[PDB]
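Structure first, commentary second.
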Amino acid sequence: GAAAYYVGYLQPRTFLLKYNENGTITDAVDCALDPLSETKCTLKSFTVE
Amino acid sequence: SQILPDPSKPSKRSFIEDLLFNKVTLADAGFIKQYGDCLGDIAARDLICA
Amino acid sequence: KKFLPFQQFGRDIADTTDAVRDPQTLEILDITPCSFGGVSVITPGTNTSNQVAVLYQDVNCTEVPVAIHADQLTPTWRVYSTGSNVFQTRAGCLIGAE
Ligand SMILES: *[C@@H]1O[C@H](CO)[C@@H](O)[C@H](O)[C@H]1NC(C)=O
Ligand SMILES: *[C@@H]1O[C@H](CO)[C@@H](O)[C@H](O)[C@H]1NC(C)=O
Ligand SMILES: *[C@@H]1O[C@H](CO)[C@@H](O)[C@H](O)[C@H]1NC(C)=O
């Protein structure tokens, strides 16, 4: 009978979490993925001029 | 005429001064009657109330 | 305020208590500093006279008694809660000056 599942492993990381006006998480930034998201995490801004 | 004040506007700002006022934006909540709000207001969720 | 049912405590940027849900009555009651304001006293100098006026910061001249301790403080302080010499400025409500 056709079914599938996925197994992944967690890791101690730093995340930047965005909350909307409704109180739900709509986007996240991995602070240790790439230098762009790392700069977004340190500057605490999802955008950057 | 661009730099002199005109009687058409309620304020005495000129055309150049009106453009300078509109080109300044605030990253914080502005100083406009902010204690008229934050009292008896349902939407008391902003930076200048807090 | 629109409250998610799977939440109990609402906070602000400063991590203080902003909105809470009463477990008995399901209504949203906002935790606020109880009608605060700023007081600055304007005087012409004690060498001339003892008459003074009080300036309230940014508040209206209508909710000034429910902001100040109108029901708690002494009548000497309560002559400045309301009176005939009430003027509304952009900086706030001024009491004492004509
Ligand atoms: C937020 O909640 C309101 C009220 O239920 C809803 O209309 C809206 O679609 C929700 N999402 C956004 C992004 O505003
Ligand atoms: C008891 O608590 C429930 C919970 O919401 C409330 O609906 C009810 O009115 C309370 N009864 C009394 C007598 O306080
Ligand atoms: C408070 O003062 C402002 C500014 O004059 C006015 O627009 C507003 O109607 C006043 N509110 C009350 C309740 O008096």
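Since chain C takes its numbers from Swiss-Prot, the residues it shows come out as 557-654.
Header entry for method reads electron microscopy, 3.5 Å.
Just so you know, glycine gets a Cβ as well, placed from its N, Cα and C.
What Swiss-Prot says about the mutagenesis result for C:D614 to G is this: Increase of pseudotyped VSV particle production ex vivo. Increase of viral load in hamster upper respiratory tract. Produces more infectious particles when cultured in primary human epithelial cells; increases replication and transmissibility in hamsters and ferrets. Quoted from Swiss-Prot, the note attached to the natural variant C:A570 to D states: In strain: Alpha/B.1.1.7. Annotation of the natural variant C:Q613 to H in Swiss-Prot: In strain: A23.1. For the natural variant C:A653 to V, the note given by Swiss-Prot reads: In strain: 19B/501Y.
In sequence order, C:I598, C:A609, C:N641, C:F643 are the residues of the chain that are 6 or more apart from C:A653 (variant position) and have a CB within less than 8 Å of its CB. Here the recorded positions are C:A570, C:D614, C:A653, and the ones sitting under 8 angstroms from chain B, going by CB atoms, are C:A570, C:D614. Separation of the C-alpha atoms of C:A570 (variant position) and C:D614 (mutagenesis position): 22 Å, rounded to the nearest whole number. The local packing around C:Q613 (variant position), expressed as other Cβ atoms within 10 Å of its Cβ over all shown chains, amounts to 13. Secondary structure from DSSP puts C:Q613 (variant position) in a beta strand. In this structure, C:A570 is the one among the recorded positions C:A570, C:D614 with the smallest number of other Cβ atoms inside 10 Å of its Cβ. In the three-state DSSP reading, C:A570 (variant position) counts as coil.
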